[PDB]
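The next block holds one structure in the form of structure tokens; read it before the comments.
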Amino acid sequence: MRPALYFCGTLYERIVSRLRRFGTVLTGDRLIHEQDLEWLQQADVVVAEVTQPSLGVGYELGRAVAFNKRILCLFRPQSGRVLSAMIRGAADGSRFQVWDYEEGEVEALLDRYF
Amino acid sequence: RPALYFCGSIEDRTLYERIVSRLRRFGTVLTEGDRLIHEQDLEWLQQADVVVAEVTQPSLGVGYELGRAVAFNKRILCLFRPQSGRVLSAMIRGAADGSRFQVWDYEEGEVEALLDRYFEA
Ligand SMILES: CC(C)(C)C(=O)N1CCN(C(=O)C2=CN/C(=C3\C=CC(Cl)=CC3)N2)CC1
Ligand SMILES: CC(C)(C)C(=O)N1CCN(C(=O)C2=CN/C(=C3\C=CC(Cl)=CC3)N2)CC1
């Protein structure tokens, strides 16, 4: 099966270029929300870069958990930030995973996950 | 007693205290290692009758809570300050339907009158 992939967040372009080798990458304010929710529902795996705080990214992860999607969150500790306890605490190590990473290992990590 | 859930990114504290003081007049405010925090948060979110979120500061936690609340069909009120100089995320602004999910723009001074107006309907 070729998974439908959803990505949210030049580092993003490196991530999406690697994601493209495993499946199709799907990615008025009300129109944006409705289009976003249609893609989230079609996706087989939801990939989120969670290093920068975002209400949009968090909202997408919450809607994705309720649809029981496979989720992968990517966080850079070298950013100097401490990841939200709600994102870090949502991980179960299987369907919802939170991976700490360094800029240079983007491609090897995505290869290892898929 | 109606159960109210309040969230906001964590100066901001004193504005949050004014919000929670006003919320307390309409019901019990549930929100007054990391896995334990998440599980406790999800138990409160499920018990809530209305979810109140201050969405002026970007937060992954607040956004995650709103997303889980929408999937539970909760009545939701988001409070945003345009005078902060920020542009509210199109996902939060776009999630509003004007009834079950509402996004209200406000100025610091109208906190109490706005919460009175929402809970008097
Ligand atoms: C390289 C690309 C793929 C362009 C990238 O950097 N992305 C990261 C930022 N990003 C998002 O976080 C995101 C999630 N949903 C949406 C939209 C939903 C609906 C509509 Cl109409 C527009 C956008 N955006 C888009 C993908
Ligand atoms: C004055 C108070 C009420 C203290 C305030 O400023 N608050 C606003 C910020 N805030 C939150 O965004 C929030 C949502 N859920 C939680 C927790 C969930 C689980 C556990 Cl174990 C602890 C907290 N926190 C806490 C409440």
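Note that chain B carries Swiss-Prot numbering, so the residues on display, from first to last, are 20-29, 34-55, 72-160.
Per the header: X-ray crystallography, 2.0 Å.
The backbone N, Cα and C atoms fix where each Cβ goes, and this holds for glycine too.
Here the residue is the original one, while Swiss-Prot reports the published mutagenesis B:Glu104 to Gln with the comment Loss of deoxyribonucleoside 5'-monophosphate N-glycosidase activity. The Cβ of B:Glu104 (mutagenesis position) lies under 8 Å from the Cβ of B:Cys26, B:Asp80, B:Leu84, B:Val90, B:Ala92, each of which sits 6+ residues away along the same chain.
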Could you tell me how far apart, in whole Å, the Cα atoms of B:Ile29 and B:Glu34 are, given that 4 residues between them are missing from the model? 10
With a gap of 16 unmodelled residues, how many angstrom separate the Cα of B:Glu55 from the Cα of B:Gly72? 19
